[PDB]
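Asks: The structure follows.
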Amino acid sequence: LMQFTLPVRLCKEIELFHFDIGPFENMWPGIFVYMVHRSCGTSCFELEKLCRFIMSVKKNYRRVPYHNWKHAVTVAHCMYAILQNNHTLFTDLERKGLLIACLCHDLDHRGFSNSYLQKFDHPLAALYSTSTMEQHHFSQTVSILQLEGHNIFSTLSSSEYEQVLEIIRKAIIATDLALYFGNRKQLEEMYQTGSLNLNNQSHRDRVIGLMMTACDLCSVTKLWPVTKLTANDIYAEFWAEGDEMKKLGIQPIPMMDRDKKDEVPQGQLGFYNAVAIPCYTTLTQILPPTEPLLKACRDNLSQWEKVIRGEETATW
Ligand SMILES: CNCCN(C)C(=O)c1cnn(C)c1C(=O)Nc1ccn2cc(-c3ccccc3)nc2c1
Ligand SMILES: [Mg+2]
Ligand SMILES: [Zn+2]
C-alpha cells in the first residue's frame, strides 16, 4: 500500500485538539487524506476518487477572508480529534460521512450571513427560506458527488449511500448557528434528566449537531496567537457585510459595524459567555475526552478579559 505520512512535528501535533494546519495550502489535501486514513481506514475510499473529490471541493471554496478552504480543513481537523478520542462511540458510516461533511460544510460561501441574503433579496433566500447558505452548501456537496469519477461512496449500497448523505445533510444544516441554541438546550435537558440515549438516532443527530458547532467555532479552542489572528479574518467578513447593509440603507448589528472595532474585546467576551463556553461545556458532558476544547476556550476567555483590562493589546 501507499500510506500517507506527515513530517515528525505534524505527525505528533495533528493529534492535539489545538493543532493549526499551517500556511502551506498545498499540504492541506495530504493532511485531510492522512486524517481520513487514520479515523476511517485506508479502504474507506479509493485514493484516486478521494483526491479528485478534494480538489473539486477546494475549487468551489471562494477567496474570502474566513469562510475559505483553510476553514474547511480546520473544521475537519477538529472533527478528526473528536473522532480519534471517542473512537468506540461512532459507526462506520458516521466515520465515512463526518470528515466529508466538515470539508464541504461551507462550500461556495461568499462571506455573507443568511440575514444579509434575506435583506438583499438574493435568489438563494427564495429557494431556501431557513438555513439559506447551509442548504446551499449541501446542494453544492451533492453536485460535486455527482460529477464523473467523484462518487467517493461508490462501494456503498443504495440504502447505505442514502444514510451517509443524510448524516452529511443534517451535519451541514447543524452549522447554522441559529439552530445551535435550541439543539444545545435539548441536549442539556436530556443529559441532566439522564434521558440521553446514543442508541436513539434522533439523539445521535443532536450529538453530531453539537459536534459540528464545536468544530465550526474551533478558532476559540486554539492557542491565543492563532485565536487572535483568526478573529481578524472573521471581522474582515463581518465588517464587509456591515458595509453592504449600510449600502441597503439598513443599520448593521454592532459586530458588523467597522466603526465599533474598539468594542471587539467586549464582543468576544459576550460571544464566549453566550455561545462558546456553553457549547464546549455540553460537549464535554456528553464526550468527556473533548475536555481540551473547553480548557482552551476558557484560556482564550481569560485572554480577552486581559485585553479589556489593557494588559494585552489586540491589533488588526
Ligand atoms: C458560526 N457562524 C456565525 C458567525 N461566526 C463565524 C461566529 O459567530 C464566530 C465563529 N468563531 N468566532 C470566534 C465567531 C465570533 O467571533 N462571533 C461573534 C459573535 C458575536 N459578536 C459580537 C461582537 C461585537 C463586536 C463589536 C461590538 C459589539 C459586539 N463580536 C462578535 C463575534
Ligand atoms: Mg457556515
Ligand atoms: Zn463554517
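Here Swiss-Prot sets the residue numbers for chain A, with the shown residues being 725-1040 in order.
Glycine residues also receive a Cβ, built from the backbone N, Cα and C atoms like all the rest.
Copied straight from Swiss-Prot:
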type     : residues               : note
ACT_SITE : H791                   : active site, proton donor
BINDING  : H791, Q992             : 3',5'-cyclic GMP binding site
BINDING  : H795, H829, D830, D940 : divalent metal cation 1 binding site
BINDING  : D830                   : divalent metal cation 2 binding site
MUTAGEN  : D830 to A              : Loss of activity and of zinc binding
MUTAGEN  : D830 to N              : Reduces activity 1000-fold
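What does the local environment look like for each feature on the list?
Replies: Note: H791 (active site, proton donor) has non-local neighbours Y785, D830, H833, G835, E961, i.e. same-chain residues 6+ apart with C-beta under 8 A of its own C-beta. Secondary structure at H791 (active site, proton donor), taken from DSSP and collapsed to helix, strand or coil, is coil.
Around the Cβ of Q992 (3',5'-cyclic GMP binding site), 26 further Cβ atoms fall within 10 Å across all displayed protein chains.
Secondary structure from DSSP puts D940 (divalent metal cation 1 binding site) in a helix.
If you draw a 10 Å sphere around the CB of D830 (mutagenesis position), it holds 26 other CB atoms from the protein chains shown.
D830 (mutagenesis position) falls outside any helix or strand according to DSSP and counts as coil.
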Asks: Taking the recorded divalent metal cation 1 site as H795, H829, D830, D940, identify the other residues of that chain whose CB atom sits within 8 Å of the mean position of the site's CB atoms, giving them in sequence order.
Replies: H791, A796, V799, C826, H833, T899, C939
Asks: Could you work out which of the binding-site residues (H795, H829) has its C-beta surrounded by the smallest number of other C-beta atoms within 10 A?
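Replies: Comparing Cβ neighbour counts within 10 Å for the binding-site residues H795, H829 gives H795.
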Asks: How many Å separate the Cα atoms of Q992 (3',5'-cyclic GMP binding site) and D940 (divalent metal cation 1 binding site)?
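Replies: For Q992 (3',5'-cyclic GMP binding site) versus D940 (divalent metal cation 1 binding site), the Cα atoms are 16 Å apart.
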